[PDB]
Amino acid sequence: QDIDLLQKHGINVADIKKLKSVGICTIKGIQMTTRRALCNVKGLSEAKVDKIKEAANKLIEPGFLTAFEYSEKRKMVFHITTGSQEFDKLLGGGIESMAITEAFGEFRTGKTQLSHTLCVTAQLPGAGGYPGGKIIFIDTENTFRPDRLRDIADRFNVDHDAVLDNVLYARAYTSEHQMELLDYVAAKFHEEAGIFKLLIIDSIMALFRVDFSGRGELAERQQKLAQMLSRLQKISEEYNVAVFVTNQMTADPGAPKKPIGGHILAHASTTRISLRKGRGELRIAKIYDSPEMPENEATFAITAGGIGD
Amino acid sequence: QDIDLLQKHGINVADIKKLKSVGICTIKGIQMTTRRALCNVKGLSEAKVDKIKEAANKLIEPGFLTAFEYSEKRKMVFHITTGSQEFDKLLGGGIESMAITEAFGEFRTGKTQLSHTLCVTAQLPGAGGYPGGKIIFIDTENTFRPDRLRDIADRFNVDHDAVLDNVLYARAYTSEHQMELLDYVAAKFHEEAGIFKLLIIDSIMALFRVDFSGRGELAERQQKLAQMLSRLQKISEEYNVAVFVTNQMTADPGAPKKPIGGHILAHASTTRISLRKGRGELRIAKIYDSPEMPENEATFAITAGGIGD
Amino acid sequence: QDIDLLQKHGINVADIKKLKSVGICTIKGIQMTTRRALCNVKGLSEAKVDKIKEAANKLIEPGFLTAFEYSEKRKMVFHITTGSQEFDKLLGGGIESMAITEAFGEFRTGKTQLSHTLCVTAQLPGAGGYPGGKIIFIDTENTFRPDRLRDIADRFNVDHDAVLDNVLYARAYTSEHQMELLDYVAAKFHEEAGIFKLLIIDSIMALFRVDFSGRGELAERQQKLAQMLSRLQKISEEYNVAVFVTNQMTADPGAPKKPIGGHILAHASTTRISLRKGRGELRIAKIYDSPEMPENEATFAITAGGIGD
DNA sequence: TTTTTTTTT
DNA sequence: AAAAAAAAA
Ligand SMILES: Nc1ncnc2c1ncn2[C@@H]1O[C@H](COP(=O)(O)OP(=O)(O)NP(=O)(O)O)[C@@H](O)[C@H]1O
Ligand SMILES: Nc1ncnc2c1ncn2[C@@H]1O[C@H](COP(=O)(O)OP(=O)(O)NP(=O)(O)O)[C@@H](O)[C@H]1O
Ligand SMILES: Nc1ncnc2c1ncn2[C@@H]1O[C@H](COP(=O)(O)OP(=O)(O)NP(=O)(O)O)[C@@H](O)[C@H]1O
Ligand SMILES: [Ca+2]
Ligand SMILES: [Ca+2]
Ligand SMILES: [Ca+2]
């Protein structure tokens, strides 16, 4: 896995620590790079890069796996329960582990409350043999009240301070700061294989819609967004972790609500979960663009303690 | 067909295995090569290449076929049904076997669901004397959930594990990795003549729009795309197989949706099928740029089980 | 016409069959050759070529024709109707017979549909005393569906299989293969004087833009293109036939669409017909660079059956 | 000579 | 109802 399996094939140790200084730490890191990105770095020439690709095919052989084998290959994925019964009946165990999940609501619909439950149910050994592990929370608005975890820890009957250390927290302040903070995620995931389970970005579009103006800087903004979602897709295959992202909404005076992000965000997301209000403490949850489950509905209950029934 | 029919015309066996190491395996492989591409390879001189072209015209004679003969020549093409009745009424048997078909939707419109049905209906002996065979699936986003094949296998009344081996799967990770993986397709098609029927690339533009930036690397990206579509056109004549490609969409603040790819992709595609949403589980399918069928519409139904009515 | 009229002027028969092996078949073939091209061939010396030019001026005398005589000299040209009324009102009988015509569209604009009608209307005895004859179709993309001729044969009330033999078909696979296939056209035209009327290349730039890269091989590509267009100009005077060529288009992020080919193709073409989309099954056709008709517009209708009104 | 990208309220 | 930008071989 770690990139020391190449030095027995002609690679000298003088520059294999150099690609570590960019951030590459795994044998799939050279599988997930363009050949011109290794033209940009200080001190690697255009005519020596082929010897790293010499040890790429003879260590990770890109033949043609049959889908029968790929059926047993995909058994390593896991599922995170949401807290309810009909909500992960709507998903099939909840959140997939090799895909990007989206959830958008009006304003009060309980997006971060769904996230705050997921910092608690994901460290408990549950269904599917899922053993539970550590969480990274990348907040961007302000909403990481930690004492809200302590109420949900009671209704699952867990100790308080045993769970307040297994979540990692950092707030981005700028849309470029949100991008560079993904490099710390790659360093944090690699040195402990298997102790982390999922990652939460609070709202990817909470800073992109502010730092960029309207029709002038629109293509500048949508191009920088595509680099972020592609990097998150690479991490979810590199370490087999889940990602959960939310975003805001906007109106439509041309007609009546659409989630912001445009076509770039709608294509790159694997499952989108629409959330609308019902009656009192009840919320309705539809499902948009899923590779499994058709458009059916469920019913939450945001409680004292997150998602219930 | 195989390139051993040339050695009886003066070609020595010392370098006919050399052009095999590039990838050339058929008597049309020398028909589909520039004369300067055989100047680039290690150990073949500029003044000996004519003896391969000596056995080219006396084995494949490029005279002038009349179109009456070409009418009976084109009877070897086949047609893949999609799953509906009005949808291949809109196409005339469905997918052609010597052409490139395109299909683009908004985001939830069911592009990969149309692909997932085509991995099932193409191995069943159907209309036009089409006997069915094996499929190659080149995925690029992430969407190859194999258990979705098992639902569609029921509504055609086929065994489960008899069809999960006749599809081959590989995921490209990089836009250059997608190009070199076509060379494995040529090796896989050649050694078994007639057991493969079609090929699916998931989304050719899913990695080209990410790995390349805006107006700086635009001409660099569009030139590398033209090498890919021309290689796919050569394979579809070399082995008589069908190809099915999808792509994303983009907006237009100059006006209102256009499929990405530019003029290069729009010219090289033979039929393009627009897909838009109707009501509930119904989708509308128009047709763009076809050499037969004029602009008429139909109506899907994505079901439990892919395309219905 | 045939080169046996020279042997009565001192030319021995030992080498007049030699210039036949290059491809020269007519008395204008020595009028259309450089004197250094007859230095390159195996077995003809630099000091004997003048005796062929001895019988050149005393058989084709290059004096000074007056334009009054040239007015009656040019009566042998003919005109091919396209299928509409305002479209050849825009051209003046349609396609000239001693010139190169060009037509370029966006992607769906009906370029090959205009070609498919021209394989049918050119074998019918129509206006101007044009008697009709045989057609050569040099396809290069893939688009020669022959059953599309059978629909247009009905709306002109012609037999089906009487017209499916008078069109000759060949597909080029490589940009050098497209060049050498013009030598078969010269052999096919010469032995039957007057039974052929026109020639269609599908898209000259469909293979030149693929087989050659960007700014490296640009001058290499544009030099090889100029040899092709000059050879086509020589054939259209050697046998008095029409030629119809199409090409793709490209964008312009420096500004917004331009036809590809550069200045070489724009100069060597005699008439260029721009094609853009109107409403539904209607197309608008402007005219670029014509030696007659000024910039006026018309309106097609691609039908069941090609071009209508 | 060559090559199009990008929704917001 | 109504808004604009961005370059490399
Ligand atoms: N302990 C609690 N008991 C009952 N309701 C609660 C409790 N805590 C929070 N809520 C409610 O849960 C909702 C919070 O949803 P929330 O996810 O915070 O919205 P949001 O995602 O933050 N949208 P926005 O605040 O505009 O960014 C509100 O209706 C709160 O009143
Ligand atoms: N098991 C199933 N049975 C029937 N229909 C299903 C099934 N699972 C998914 N679908 C349908 O598939 C639709 C989404 O189709 P999909 O092919 O994912 O479009 P898509 O454009 O490829 N999504 P994306 O990859 O983000 O662009 C859903 O809206 C469902 O209607
Ligand atoms: N026989 C026919 N009957 C009905 N409609 C037709 C017929 N032939 C063509 N069309 C319509 O005309 C369009 C095809 O135009 P076409 O002449 O193929 O453009 P093109 O520029 O040759 N395509 P491309 O090679 O991709 O650039 C399609 O959108 C069809 O709907
Ligand atoms: Ca919030
Ligand atoms: Ca998809
Ligand atoms: Ca065409």
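In chain C, numbers come from Swiss-Prot; the residues present are 22-276, 284-337, in order.
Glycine too: its Cβ is placed from the backbone N, Cα and C atoms.
Annotation source Swiss-Prot lists ATP binding site at C:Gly126, C:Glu127, C:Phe128, C:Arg129, C:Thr130, C:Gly131, C:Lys132, C:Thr133, citing a curator's inference. While the structure shown retains the original residue, Swiss-Prot records the mutagenesis experiment C:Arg230 to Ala with this note: Abolishes binding to ssDNA or dsDNA. Annotation comment: Swiss-Prot describes C:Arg230, C:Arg236, C:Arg242 as dsDNA binding site. Taken from Swiss-Prot, the feature ssDNA binding site applies to C:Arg230, C:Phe233, C:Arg236, C:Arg242, C:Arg311, supported by experimental evidence. For the mutagenesis experiment C:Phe233 to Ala, the note given by Swiss-Prot reads: Abolishes binding to ssDNA. Looking at Swiss-Prot, the entry for mutagenesis of C:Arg236 to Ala says: Abolishes binding to ssDNA or dsDNA. What Swiss-Prot says about the mutagenesis result for C:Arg242 to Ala is this: Abolishes binding to ssDNA or dsDNA. The annotation that Swiss-Prot gives for the mutagenesis experiment C:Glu258 to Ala or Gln reads: Decreases octamer stability.
Everything Swiss-Prot records as a feature, shown here on the structure.
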residue	record	Cβ within 10 Å
C:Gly126	ATP binding site	23
C:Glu127	ATP binding site	17
C:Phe128	ATP binding site	17
C:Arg129	ATP binding site	17
C:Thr130	ATP binding site	22
C:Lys132	ATP binding site	22
C:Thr133	ATP binding site	19
C:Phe233	mutagenesis position	20
C:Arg236	mutagenesis position	7
C:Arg242	mutagenesis position	19
Close-lying recorded positions around ligand 3 among C:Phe128, C:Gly131, C:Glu258, where CB distance stays under 6 Å: C:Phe128, C:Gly131
C:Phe233 (mutagenesis position) versus C:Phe128 (ATP binding site) - Cα distance in angstrom: 22
Straight-line CA separation, C:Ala276 and C:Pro284, 7 intervening residues not modelled, Å: 7
List of residues, in chain order, with Cβ under 8 A from that of C:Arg230 (mutagenesis position) and at least 6 apart: C:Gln269, C:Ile288
Cα-to-Cα gap, C:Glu127 (ATP binding site) vs C:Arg311 (ssDNA binding site), nearest whole Å: 11
Secondary structure at C:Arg311 (ssDNA binding site), reduced by DSSP to three states: strand
Most distant Cα pair in Å, residues C:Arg230, C:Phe233, C:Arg236, C:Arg242, C:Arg311 binding ssDNA: 35
Members of the recorded positions set C:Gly126, C:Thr133, C:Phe233, C:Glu258 whose C-beta sits under 8 angstroms from chain B: C:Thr133
Neighbourhood of ligand 6 - recorded positions from C:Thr133, C:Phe233, C:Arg236 with Cβ under 6 Å: C:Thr133
For C:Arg311 (ssDNA binding site), the number of other Cβ atoms found within 10 Å of its own Cβ: 22
Residue from C:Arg129, C:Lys132, C:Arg236 whose C-alpha is spatially nearest that of C:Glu258 (mutagenesis position), among the recorded positions: C:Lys132
C-beta crowding around C:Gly131 (ATP binding site), within 10 angstroms: 22
Cβ-centroid neighbourhood (8 Å) of the dsDNA site, C:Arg230, C:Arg236, C:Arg242 excluded: C:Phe229, C:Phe233, C:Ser234, C:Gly235, C:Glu238, C:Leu239, C:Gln243
Among C:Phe233, C:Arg236, C:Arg242, C:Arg311, which are recorded as recorded positions, the nearest neighbour of C:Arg129 (ATP binding site) by Cα: C:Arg311
